[PDB]
Amino acid sequence: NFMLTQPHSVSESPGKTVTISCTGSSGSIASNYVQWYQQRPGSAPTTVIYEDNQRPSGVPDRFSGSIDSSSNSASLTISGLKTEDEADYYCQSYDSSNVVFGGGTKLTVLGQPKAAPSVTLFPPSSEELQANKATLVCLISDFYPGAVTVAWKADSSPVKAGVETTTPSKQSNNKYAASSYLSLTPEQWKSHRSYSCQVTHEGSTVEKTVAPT
Amino acid sequence: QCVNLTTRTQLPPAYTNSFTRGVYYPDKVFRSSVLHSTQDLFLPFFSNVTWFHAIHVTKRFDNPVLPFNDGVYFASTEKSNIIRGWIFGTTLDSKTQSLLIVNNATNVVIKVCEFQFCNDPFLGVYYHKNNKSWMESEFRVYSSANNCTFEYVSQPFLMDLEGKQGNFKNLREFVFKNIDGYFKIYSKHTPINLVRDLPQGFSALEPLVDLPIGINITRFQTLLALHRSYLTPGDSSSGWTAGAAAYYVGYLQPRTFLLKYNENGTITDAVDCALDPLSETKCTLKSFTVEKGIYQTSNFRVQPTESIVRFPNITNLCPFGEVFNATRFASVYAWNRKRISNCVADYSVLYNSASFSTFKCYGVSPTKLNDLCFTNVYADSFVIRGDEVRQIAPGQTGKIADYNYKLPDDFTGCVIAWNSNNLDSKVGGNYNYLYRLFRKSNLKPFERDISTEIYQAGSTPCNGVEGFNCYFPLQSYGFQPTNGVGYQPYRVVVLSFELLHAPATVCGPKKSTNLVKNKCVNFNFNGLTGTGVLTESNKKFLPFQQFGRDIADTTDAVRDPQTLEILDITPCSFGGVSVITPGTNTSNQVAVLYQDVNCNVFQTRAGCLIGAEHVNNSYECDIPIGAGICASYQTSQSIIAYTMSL
Amino acid sequence: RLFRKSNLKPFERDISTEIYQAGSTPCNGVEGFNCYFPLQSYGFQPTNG
Amino acid sequence: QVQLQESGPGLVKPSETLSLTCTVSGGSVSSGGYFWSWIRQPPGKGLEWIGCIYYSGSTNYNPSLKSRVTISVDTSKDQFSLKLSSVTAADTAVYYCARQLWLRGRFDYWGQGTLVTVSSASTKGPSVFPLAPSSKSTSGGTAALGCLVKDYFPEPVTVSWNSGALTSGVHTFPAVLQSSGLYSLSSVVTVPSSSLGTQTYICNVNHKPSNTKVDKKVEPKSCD
Ligand SMILES: *[C@@H]1O[C@H](CO)[C@@H](O)[C@H](O)[C@H]1NC(C)=O
Ligand SMILES: *[C@@H]1O[C@H](CO)[C@@H](O)[C@H](O)[C@H]1NC(C)=O
Ligand SMILES: *[C@@H]1O[C@H](CO)[C@@H](O)[C@H](O)[C@H]1NC(C)=O
Ligand SMILES: *[C@@H]1O[C@H](CO)[C@@H](O)[C@H](O)[C@H]1NC(C)=O
Ligand SMILES: *[C@@H]1O[C@H](CO)[C@@H](O)[C@H](O)[C@H]1NC(C)=O
Ligand SMILES: *[C@@H]1O[C@H](CO)[C@@H](O)[C@H](O)[C@H]1NC(C)=O
Ligand SMILES: *[C@@H]1O[C@H](CO)[C@@H](O)[C@H](O)[C@H]1NC(C)=O
Ligand SMILES: *[C@@H]1O[C@H](CO)[C@@H](O)[C@H](O)[C@H]1NC(C)=O
Ligand SMILES: *[C@@H]1O[C@H](CO)[C@@H](O)[C@H](O)[C@H]1NC(C)=O
């Protein structure tokens, strides 16, 4: 039942010093060795420090770990933050024949300015209607911050069934991109006069509409 | 001040070949009609030397910060006096004593100060409109200096500032050396009519000025001067002209050189000893004329490239486990002390148990403590509760560590503990173990306290009774098999190490390594460090011996302790080298002969002969070799080897 | 200077202020464990012997 | 030095048997008694320890994963494999075969992480539909057009425009779960409205696991 308690998010400006904790619940931290791991997003983890006071050959000397067994919290003091340090941090223990890892620390700085959410719409294609299917695609691109809310509208009435949307994703020009799809039957596409997708971003609303033509 | 350049298309550097260049006077004495050898820093003959271009027609301008080795060779086929001077230093940031040997049109200044050197210092020449003469105006080589002691001004030298694109007319060579802090400059001007591919002529170099600074230099960089005519816009960004120049940079190496002197006292020719086998024969005989015959110059030694050590077949262990598996243990006021001596120890079995709850082992990395060894290993075993296992660490304060077993700062020990509640505790109250709680003062580390005297609290003695201000320091435990996890009986063993002048008795040796045979390798089989091959012998050793000698009393037979095979020992370096010379005014090529080394190339009875072809025809010989085989120069024509006709 | 890594050649001056390492654990140049500053001050006094 | 490479399929159906094999090149499994272990990591979650093994029969498992992990070592092929039973949809994690020496220490070398996603239904081909631009699909001097990749399984799909000729303005969006199992996404490019009726735009949707390549032309909408 021994676990390692680790803060989820830790945010300080570059150039300063930080402290990352790793608290054990039942077993004392001084009982077993603690290993810290620095893992790039979408890459294999790499051991950043081990044996609680000394450093592997290859990492900078700024990564320092300390142990205070009174509070049962394994500490990793990191100073002089840079761009390449932006990753996850996991602490390891052993307990008794059962390796236990930590929760994970997101090392974040705290650059893209506010951008207008350009929105375009498309009606379902004719070949999709020939396949007894219909789908409306709502697209949100070149926007910041990445907090957008989508809400389909069947004429005046709204739509929630068949609505799927994508989380905002970073573009090449530092802006964000998003999508929204509405699965639909061909008969319901011609049932109403027009379908519209409304995008709300920072209070402002951008609305476009499509019609069966 | 300085400005920065813009990115443009350059040309990659080229490599040319030297031809009897880089020879200077190594000393300030006079020698007449003698052939003497000196060991100094010279440029090797026919060596690969760098080439940097400076022509405009394009836009070639390279100024790399070349590293300053032990002596450099700077040769320039100067025509229109493009290059001005040179700079020296280590970091060039006004932190170390830098150098500036720069030559202007009026006087030569040698200022050894801490100049602020920019990325690319240069000299700017601007063409006046009313005056039809080139003059230097853009003096951008440094910003300022801070502090220095040395400043020397040499003799004045007239200079021409007009640059052309014609063929070169003069050749200037410079050699800069730094021995024990003293700066050396050697130079001589030699006219020539050539563009590239320097001539094979010989010209010595004489020193002009001797510079006693007293520092060390690791980097250097040369300076060039460009022209600002009416064709260029005049900005140092993309439009400039540099005329036509070419300077060669070469590094000096320490080799023995044979110097020739005439009756006038000047150097006429130089012979190296490590360039050609023929040149080696010339400098060992101390003469420029070699006659037909055999000659011995040096020796051939086959240096081994790998070393293999293996004392045991595998790592082993001696009888143990009573300090771990036992009926009962001792307390903390009087703990068991164990000494390990004359025992080989394996710590891999002590870790693969997969049953210990805790393991703290500081000082030495746990993954690499098997290969490194110490003199004595001390084992201290005692029992402790589950909540006091955190106290056992260097730099802790409490009630158990400071009174029973203090941990010093320089603690390279190894602490192992495990849960043994099923054996160290029993129902009804297991109070067989004791501990100390009260003490008058602190105790030294690695000290045992067995005193049972009653600790006095007040100022009134009690004469060993149980009354007021007098409490008995030793108290019982509270062990119980029905407790939780923070108060279980944990058996703690401390494995400390000693550092003192003694051979490592307790050690895990180099175990099994890769076995290599039939090659000249180095081995250490518990009694010797011999370099030689290991052949498969056919003689069986008695099953109580390790080594083996011969009639000449040399250890040429050893037994491998891995699986008891007998391997012979034979040295790989036999004899020396020899060179066959046809003689003067007959040939130039030579043949290299090895005395007792086993291998164009002909395997003769007297070793290996290379550089001479073997012919089955037999004639009378003139140059003896050995074993009824000679060498001669016959029919173009080359050196042949054949059996001597009786 | 009291402590040094190894022997030094004669007629050589050493002005290195780097913190000596006695073990195998770096210290980042602090007053921590298993390391110490090699240069030490004197104990001169006009009332000495 | 040494390196570890994982193999085996990246898909597994629910309530089935997982078969992931990690191979070792540049070293020996039995030599040095070098232990071996497996570690998985869910996307957006912390690392989870599965189990560790020796080159002999010694092994240990996470009690949360106890009686479900079967790991075996074969010395002749110089590799070790793990078998997982009763896999569920919560087991979607990036699996790393973990090179490690000290059992209480560190994983000094980490193999590359293979993506394991629980396979639903079966692998099926994509349904590519064009996104016809119109007057209401443009805002200003620029217009948008694309293709819809809907009802495909499994990941991933590579969409290229004009065989990779058009890269500027091309946005690829991550897939999302549909209402019933399947996945859907799109890829669009922003072009000036003047080149609508004069330039032909084709999208190349490739689905390697289903072995389906679909080329779909994008044209302005024809009102009927
Ligand atoms: C000098 O070195 C270059 C490459 O490093 C090579 O191409 C050239 O042949 C060498 N010249 C001589 C004379 O060895
Ligand atoms: C350049 O020549 C002038 C002549 O007046 C002299 O004063 C000056 O020192 C020279 N500069 C250098 C760097 O030698
Ligand atoms: C003076 O120059 C010497 C080097 O010759 C240097 O060591 C010293 O620091 C300098 N003094 C000042 C005040 O810059
Ligand atoms: C070489 O120069 C550096 C920098 O001034 C100095 O620290 C070092 O002692 C010098 N070495 C010798 C052998 O003089
Ligand atoms: C060099 O020696 C020759 C004699 O062989 C002599 O005639 C000549 O003058 C000498 N050179 C000089 C510069 O004295
Ligand atoms: C050393 O160990 C090897 C392998 O265990 C064995 O084959 C050999 O006979 C041993 N040599 C001895 C015990 O002298
Ligand atoms: C000694 O005790 C340990 C721990 O209880 C156990 O694993 C081991 O089998 C016992 N015997 C020996 C010979 O080590
Ligand atoms: C010399 O070495 C070669 C190959 O190593 C071998 O074939 C030959 O027999 C050797 N010569 C003698 C005389 O043993
Ligand atoms: C010399 O002649 C003999 C005659 O049989 C032949 O075997 C041998 O190869 C010849 N030698 C050469 C070097 O051609």
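Here chain B follows Swiss-Prot for its numbers: 14-70, 76-617, 641-676, 689-699, in order, are the residues you see.
If you're wondering, the header gives electron microscopy, 5.6 Å.
Backbone N, Cα and C define each Cβ position, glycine as well.
Mapped onto three states, the DSSP output places B:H146 (variant position) in coil. Quoted from Swiss-Prot, the note on natural variant B:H146 to Q is: In strain: Omicron/XBB.1.5, Omicron/EG.5.1.
For B:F157 (variant position), the same-chain residues lying six or more positions away in sequence with a CB closer than 8 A to its CB are B:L141, B:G142. Here Swiss-Prot describes B:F157 to L as a natural variant; the accompanying note says: In strain: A23.1, Omicron/BA.2.75.
For the mutagenesis experiment B:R190 to K, the note given by Swiss-Prot reads: Partial loss of biliverdin affinity. Under the three-state DSSP scheme, B:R190 (mutagenesis position) falls in the strand class.
Here Swiss-Prot notes a natural variant, B:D253 to G, with the remark: In strain: Iota/B.1.526. Sequence-distant neighbours of B:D253 (variant position) (same chain, 6+ apart, CB under 8 A from its CB) do not exist here.
Among the features that Swiss-Prot reports, domain 'BetaCoV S1-CTD' is placed at B:334-527.
Under its natural variant entries, Swiss-Prot includes B:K417 to N with the note: In strain: Beta/B.1.351, Omicron/BA.1, Omicron/BA.2, Omicron/BA.2.12.1, Omicron/BA.2.75, Omicron/BA.4, Omicron/BA.5, Omicron/BQ.1.1, Omicron/XBB.1.5, Omicron/EG.5.1; May enhance affinity to human ACE2 receptor. Listed in sequence order, B:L455 are the same-chain residues at least 6 apart in sequence whose CB falls under 8 Å from the CB of B:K417 (variant position).
Within the same chain, residues at least six positions away from B:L452 (variant position) with a Cβ under 8 Å of its Cβ are B:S349, B:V350, B:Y351, B:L492, B:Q493, B:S494, B:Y495. B:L452 to Q appears in Swiss-Prot as a natural variant; the accompanying note says: In strain: Omicron/BA.2.12.1.
Looking at Swiss-Prot, the entry for mutagenesis of B:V483 to A says: Increased resistance to neutralizing antibodies. The secondary structure of B:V483 (mutagenesis position), as reduced to three states from DSSP, is coil rather than helix or strand.
Its Cβ taken as reference, B:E484 (variant position) is surrounded by 9 other Cβ atoms within 10 Å in the chains shown. Quoted from Swiss-Prot for the published natural variant B:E484 to K: In strain: Beta/B.1.351, Eta/B.1.525, Theta/P.3, Iota/B.1.526, B.1.1.318, Gamma/P.1, Zeta/P.2 and Mu/B.1.621; May enhance affinity to human ACE2 receptor.
For B:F490 (variant position), applying a Cβ distance below 8 Å and a minimum sequence separation of six or more within one chain yields B:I472, B:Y473, B:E484. Among the sequence features in Swiss-Prot, the natural variant B:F490 to S is noted as follows: In strain: Lambda/C.37, Omicron/BQ.1.1, Omicron/XBB.1.5, Omicron/EG.5.1.
For B:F490 to L, Swiss-Prot lists a mutagenesis experiment annotated as follows: Increased resistance to neutralizing antibodies and human covalescent sera neutralization. Annotation note: B:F490 (variant position) sits in a coil segment as assigned by DSSP.
Of all the Cβ atoms in the protein chains shown, 15 others lie within 10 Å of the Cβ of B:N501 (mutagenesis position). DSSP assigns B:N501 (mutagenesis position) to coil, not to a helix or a strand. Among the mutagenesis results in Swiss-Prot, B:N501 to Y has the note: Increased binding affinity to human ACE2. The residue drawn here is the original one.
Within the same chain, no residue at least 6 positions away from B:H519 (mutagenesis position) has a Cβ under 8 Å from its Cβ. Reduced to three states, the DSSP call for B:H519 (mutagenesis position) is coil. According to Swiss-Prot, the mutagenesis experiment B:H519 to P carries the following note: Increased resistance to human covalescent sera neutralization.
Quoted from Swiss-Prot, the note attached to the natural variant B:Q613 to H states: In strain: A23.1. Neighbour list (B:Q613 (variant position), Cβ cut-off 8 Å, at least 6 residues apart, same chain): B:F592, B:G593, B:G594, B:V595, B:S596, B:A647, B:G648.
Looking at B:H146, B:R190, the recorded positions in this record, the fewest other C-beta atoms within 10 angstroms of the C-beta turn up around B:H146. Using CA atoms as reference points, the recorded positions B:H146, B:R190, B:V483 were checked against B:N501 (mutagenesis position), and the closest is B:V483.
Between the CA atoms of B:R190 (mutagenesis position) and B:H146 (variant position) there is a gap of 29 Å. Mapped onto three states, the DSSP output places B:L452 (variant position) in strand.
The Cβ of B:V483 (mutagenesis position) lies under 8 Å from the Cβ of no residue that is in the same chain and 6 or more residues away along the sequence.
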